[PDB]
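Chemist: One structure, pasted below without further comment.
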Amino acid sequence: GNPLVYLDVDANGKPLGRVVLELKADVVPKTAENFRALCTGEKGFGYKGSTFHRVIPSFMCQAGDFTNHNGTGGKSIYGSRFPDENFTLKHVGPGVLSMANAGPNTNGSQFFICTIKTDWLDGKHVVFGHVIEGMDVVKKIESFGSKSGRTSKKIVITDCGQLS
Ligand SMILES: CCN1Cc2cc(NC(=O)c3cnc4cc(=O)[nH]n4c3C)ccc2NCCC1=O
């Protein structure tokens, strides 16, 4: 079945709790596998220790730049970028998990969790999962964002991995 993965998130060094994500490998297997392996760290790199560096209230929480920690970096398990697998899943509401990009076919490791329906991203960002548990954690993260995306607390994925 589809993987379940987790992100354990701190804000200013104190735990907020756990976000559990279902990865829709049934729809986007290549995109799901990238995220899964970055959660386990099994390729020797991944999300552990990295940050939510861009958080915009009433929009989304973005993370996954584990190389430069500022939005310029990250990489996939396949290489520095990989294609848009499909656009079948839509940005239907809060809790959607989707790939950040720098235009078509530039998926790496950066991703975002929506806190609203973001329909204008349909056909532009690859949706690959959703929050199973821990939306309260996502709302906390969101509350530490700003219009510019700059966070007002240091939001760190302290641990991450695969549950099933
Ligand atoms: C740049 C080189 N690059 C990495 C890369 C960068 C991004 N960047 C973003 O999505 C982003 C990040 N941070 C911020 C803060 C902000 O205010 N905007 N913002 C944006 C729009 C997305 C995916 C990938 N992965 C593919 C590989 C690749 O080409």
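The residues of chain A that appear here are 44-207 by Swiss-Prot count, in order.
Per the header: X-ray crystallography, 1.0 Å.
Cβ from N, Cα, C; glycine included.
When I checked Swiss-Prot for this same protein, it listed these features:
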- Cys203 to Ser: Blocks Ca(2+)-induced mPTP opening and reduces hydrogen peroxide-induced cell death (MUTAGEN)
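Show me how these features fit into the shown structure, please.
Modeler: Reduced to three states, the DSSP call for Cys203 (mutagenesis position) is strand.
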Chemist: Counting only residues 6+ away in sequence within the same chain, which have a CB under 8 Å from the CB of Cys203 (mutagenesis position)?
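Modeler: Those within reach of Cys203 (mutagenesis position), by Cβ under 8 Å and sequence separation of 6 or more, are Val48, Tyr49, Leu50, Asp51, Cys82, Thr83, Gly84, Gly89, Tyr90, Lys91.
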